[PDB]
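*Asks:* Just passing along the structure, written as structure tokens.
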Protein chains: 2
Amino acid sequence: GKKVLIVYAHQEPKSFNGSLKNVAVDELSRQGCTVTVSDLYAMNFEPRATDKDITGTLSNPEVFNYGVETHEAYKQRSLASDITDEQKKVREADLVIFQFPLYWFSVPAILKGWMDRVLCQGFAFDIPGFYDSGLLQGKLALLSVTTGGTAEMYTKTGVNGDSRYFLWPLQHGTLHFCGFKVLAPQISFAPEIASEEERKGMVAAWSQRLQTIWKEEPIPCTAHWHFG
Amino acid sequence: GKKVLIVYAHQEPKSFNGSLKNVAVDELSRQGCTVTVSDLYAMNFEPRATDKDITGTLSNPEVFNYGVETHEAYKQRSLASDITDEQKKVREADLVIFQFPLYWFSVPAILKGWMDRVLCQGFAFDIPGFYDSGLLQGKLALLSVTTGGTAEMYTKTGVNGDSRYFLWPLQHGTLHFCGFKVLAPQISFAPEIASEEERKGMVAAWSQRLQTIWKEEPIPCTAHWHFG
Ligand SMILES: Cc1cc2nc3c(=O)[nH]c(=O)nc-3n(C[C@H](O)[C@H](O)[C@H](O)COP(=O)(O)OP(=O)(O)OC[C@H]3O[C@@H](n4cnc5c(N)ncnc54)[C@H](O)[C@@H]3O)c2cc1C
Ligand SMILES: Cc1cc2nc3c(=O)[nH]c(=O)nc-3n(C[C@H](O)[C@H](O)[C@H](O)COP(=O)(O)OP(=O)(O)OC[C@H]3O[C@@H](n4cnc5c(N)ncnc54)[C@H](O)[C@@H]3O)c2cc1C
Ligand SMILES: COc1ccc2[nH]cc(CCNC(C)=O)c2c1
Ligand SMILES: COc1ccc2[nH]cc(CCNC(C)=O)c2c1
Ligand SMILES: [Zn+2]
Ligand SMILES: [Zn+2]
């Protein structure tokens, strides 16, 4: 019996993003999976990487190096509880779904801050200890992204480039780096411009894909997949 | 005369980023330029895109849509003042320099939230009015980035892929989108690994480049430049 974490980054429960999150919960629930949702905005999740992320006393109180300090806090069980709460959710999950609108060819800052502060060295990766040596191997990850731009725009010769090109930092630089196998992204192009019925189709595509998510092989998370 | 804004995203004044920011201020100062720095961590800059960013009557109080509400608020002058404060700095600047450490093949969340909240519709772009018709046309922008990974790792055949691939969402999807011309990036690779003379070299290389910044031409911020 499979365990899923949804990390959800939208301000509005009635949004397209909210509905994608809610049918994921509905469908994965119906299947009998264990489901957990991190509703970042509702949590007022802190995005900033600061010295407040370490409790007690610093490994080097004179010069603050966030990566060093968080690595030695993880090893010594002195990370801030908001971090470690999320790390627990990840540790337990077989699959991590990220549900977000595209902000500047990336994730909204609040979700960027989740990646920055939750995926610390010792938990997600070490230096050295990354990519296939990353610490979240055996887990699946999946980006479920909504865009303002059309599919059209997201082509190699289109104004925005191929959508793969913006996935690189997220899928490869982040999710692969950490050991994840990367399920094929779910991209919901341009719902604010789509008709009701097209929107319904995209939600149902997502509901249906979700019926057979566990039968999926990861994408090959390569430069060639993304650029060639 | 020329006017520079440095948007700086590092927690530690004694860091390698801190040194790069200060040599920029020193050199650009020496040349007679007008220089302004937004030290985001020191400002406790808010990264989250929330309904707190609009103080006036919302256009749809039942269903919150951050893009629609911020676009309206900018036109009516009911955005949060922290946003407006940054927009004034950008509007005055001839050149915007971003100084940051690479976090997950991207900017630190606090700086992502600057992008998200400061570059709103009406101020930075319109629909229509983006890419070469973006509202910040006539301005220059430059990413000054530091990394953990070495240069070799950031090559087409190295584990990270070429350095330009991770620049795409920044340079193209954000800066060119808003009309900026983009000067070639300054990438200071792996300062932590480097020797102290090589670190000094990197600082001084940046200072030296800034001597002739105003004579540079922008890159052609296309898919071909980034991906080949
Ligand atoms: C800071 C910022 C940066 C941005 N940067 C980019 C960028 O780089 N690239 C880009 O392409 N876009 C960008 N965008 C736009 C953003 O990606 C899209 O606006 C977002 O993806 C749309 O998703 P949403 O959930 O808010 O849509 P919504 O507007 O909330 O939903 C679209 C419509 O679907 C309806 N809907 C909701 N649930 C259902 C349902 N169950 N069935 C049918 N219809 C339903 C809603 O009611 C609504 O009418 C940016 C936006 C912001 C604010
Ligand atoms: C959340 C997170 C995610 C990351 N993701 C990535 C990623 O995707 N890819 C990647 O490659 N890296 C990544 N890193 C690594 C990060 O990019 C590097 O740690 C960072 O760029 C190093 O810069 P710094 O200023 O912090 O270095 P510092 O550690 O501050 O500097 C290195 C040394 O230079 C010294 N120094 C300072 N000023 C000078 C001077 N004037 N002359 C000589 N020496 C000087 C310092 O004192 C120090 O000893 C990540 C780190 C974190 C925390
Ligand atoms: C994809 O390369 C990455 C990804 C995440 C990372 N975090 C950290 C490093 C290197 C140095 N360590 C710190 C300071 O965190 C790093 C490299
Ligand atoms: C880099 O693309 C971006 C960046 C910021 C943005 N904010 C809102 C949108 C949607 C714009 N809608 C269309 C179809 O043009 C948007 C796109
Ligand atoms: Zn990969
Ligand atoms: Zn471009």
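To match Swiss-Prot, the residue numbers of chain A are left as they are there, and the shown ones run 3-230.
Each residue, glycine too, has its Cβ placed from N, Cα and C.
Just lifted these from Swiss-Prot, have a look:
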BINDING   A:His12, A:18-21, A:104-107, A:148-151, A:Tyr156, A:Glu194, A:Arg201  FAD binding site
BINDING   A:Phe127, A:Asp128, A:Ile129  substrate binding site
MUTAGEN   A:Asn162 to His  Loss of activity toward CB1954, no effect toward menadione
BINDING   A:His174, A:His178, A:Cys223  Zn(2+) binding site
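Burial and contacts for the listed features, if you can.
*Replies:* A:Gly151 (FAD binding site) counts 17 other C-beta atoms within 10 Å of its own C-beta, drawing on all protein chains shown.
Spatially close to A:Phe127 (substrate binding site) yet at least six residues away along the chain are A:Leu121, A:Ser135, A:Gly136, A:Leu137, A:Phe179, A:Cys180, A:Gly181, judged by Cβ distances under 8 angstroms.
Spatially close to A:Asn162 (mutagenesis position) yet at least six residues away along the chain are A:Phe107, A:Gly151, A:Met155, A:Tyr156, A:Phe168, judged by Cβ distances under 8 angstroms.
Non-local contacts of A:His174 (Zn(2+) binding site) by the CB criterion (under 8 A, 6+ apart in sequence, same chain) comprise A:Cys223, A:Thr224, A:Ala225, A:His228.
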*Asks:* Which of these binding-site residues is closest to A:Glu194 (FAD binding site) if you go by CA atoms: A:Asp128, A:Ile129, A:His178?
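*Replies:* Closest by Cα: A:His178.
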*Asks:* With CB distance below 8 Å as the criterion, list the binding-site residues among A:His12, A:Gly151, A:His174, A:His178, A:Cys223 that sit near chain B.
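*Replies:* Among the binding-site residues A:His12, A:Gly151, A:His174, A:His178, A:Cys223, the ones whose Cβ sits under 8 Å from a Cβ of chain B are A:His174.
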*Asks:* I'd like to verify something. Among the recorded positions A:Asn19, A:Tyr105, A:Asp128, A:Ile129, A:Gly151, A:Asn162, which ones have a C-beta closer than 6 angstroms to some atom of ligand 3?
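*Replies:* Result: A:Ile129.
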*Asks:* Return the member of A:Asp128, A:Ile129, A:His178 nearest to A:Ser21 (FAD binding site) in space, with distance defined Cα to Cα and candidates limited to these binding-site residues.
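*Replies:* Considering only the listed binding-site residues, the nearest one is A:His178.
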*Asks:* Would you kindly give the Cα-Cα distance separating A:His178 (Zn(2+) binding site) and A:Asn19 (FAD binding site), rounded to the nearest Å?
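*Replies:* Per the Cα atoms, A:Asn19 (FAD binding site) and A:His178 (Zn(2+) binding site) stand 24 Å apart.
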